[PDB]
Amino acid sequence: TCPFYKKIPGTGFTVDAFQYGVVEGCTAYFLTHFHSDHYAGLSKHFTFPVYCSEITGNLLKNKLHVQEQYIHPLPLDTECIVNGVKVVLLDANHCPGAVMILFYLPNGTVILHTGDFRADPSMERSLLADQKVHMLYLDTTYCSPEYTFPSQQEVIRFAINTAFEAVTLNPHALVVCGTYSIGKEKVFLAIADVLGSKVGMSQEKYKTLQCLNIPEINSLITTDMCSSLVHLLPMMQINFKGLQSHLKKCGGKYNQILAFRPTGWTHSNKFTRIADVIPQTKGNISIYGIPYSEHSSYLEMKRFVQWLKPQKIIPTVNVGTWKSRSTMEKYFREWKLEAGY
Ligand code: NI
C-alpha cells in the first residue's frame, strides 16, 4: 500500500506514487522527476491529473505516451494554485526537469518535498529564503558521514583532461560513456566538446535527449555513429566483453577504447582523491569509474538542513530497515543540537 512518506497531510496530494493503483482520496499526483523508481506505473492509460515540470511533461508525452489532457506542467519559481492549494516548483539540482515542491497548507503549515536533490548553497537564495518551513520530506540517499565526493566541476575537469590527452596521443582511440537514465549529460557533452565531435547514440536515447530543452542540442548529438568518436551505450555494456564486442562493430576505424562509468559513490572515495583515480585495463580497453553524483553528499545535506531548520524531518530513502531509520534519526538530532533549533 502507499507509504505515508508519499502522502501530503491536509491535502488530497501524493508525490511519486504511481505504482499503487488508485490511491484513495488522491485528487492530484505530483511527479518530481523522470527516473523509473519514481514514475513506475505511469502509461497512456493513466487518467488522473499529473503535475510536473515542463521537461518531465515532455518525457511523459513522448516516452510513456501519457495523453496531453492529463499533463499539467508548471513553470519554476512561480506561485501556482492546484486544487485550491498554493504550490511552488524549485530546481532540485538532480537530473534535467527534476524539482522540489513547496506546499502552503490552508492551516498555515509549509511543507518542502525535495524529491531527489543535490543540495547547494544557491538554494539558500531561492524562494525558500522567504518563509519558514515546518516539515521536510528529505532525499537521504547518502545520509552517513562516509559519503564524500568531489564537486561536479572537479569531476568534469578530470574527465575532459583524461579524454583530450588520450585521443591527442592516439587519434584512433574511441571514447565510450555509459548511461541507463537521464542525468549526468555534462559527462559525455563536455568530453565531445573538447574533442570536436558530436556524441553518437541509439535512436531511443536521442529521442530522450531531444525532450530536455538543452540549448543548441542539435549541434551536440547524433544518431550517426560513424561520424562520432564519443559513443553512448547502456551502462550494462561498460565491461571488457561488451566493449571488445563494440570495437568489432566499428570496422577497424578504432584500435583502443577509453570508457567512463559515472557511478554514484564507490568506497575508493573514503581513501582516494580525484587526481589519483586509475582505470581498470585489459589489452587496448581502459574503464574509468568517476564519482559524478546527482545526490547530496553527507556534508551538503547537513548544511542545507542546518540552514533550513525544519521542525520535523521525514526521510524518503533508506527507509526499509530499522538500523538505517535509527541511524538517520541520530544524525538529525545531532544536527539540531549543534545548530540550536
Ligand atoms: Ni532520481
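Here chain A follows Swiss-Prot for its numbers: 700-1040, in order, are the residues you see.
Determination method: X-ray crystallography, 1.4 Å.
Quick reminder: no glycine exception, Cβ is built from N, Cα and C everywhere.
As a published mutagenesis entry, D838 to N appears in Swiss-Prot alongside the note: Impaired nuclear focus formation, reduced interaction with PIAS and increased sensitivity to cisplatin. Counting only same-chain residues six or more apart in sequence, the Cβ atoms lying under 8 angstroms from the Cβ of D838 (mutagenesis position) belong to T813, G814, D815, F816, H994, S995, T1015, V1016.
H994 (mutagenesis position) is surrounded by 22 other CB atoms, counting those within 10 A of its CB over all protein chains shown. Quoted from Swiss-Prot for the published mutagenesis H994 to A: Impaired nuclear focus formation, reduced interaction with PIAS and increased sensitivity to cisplatin.
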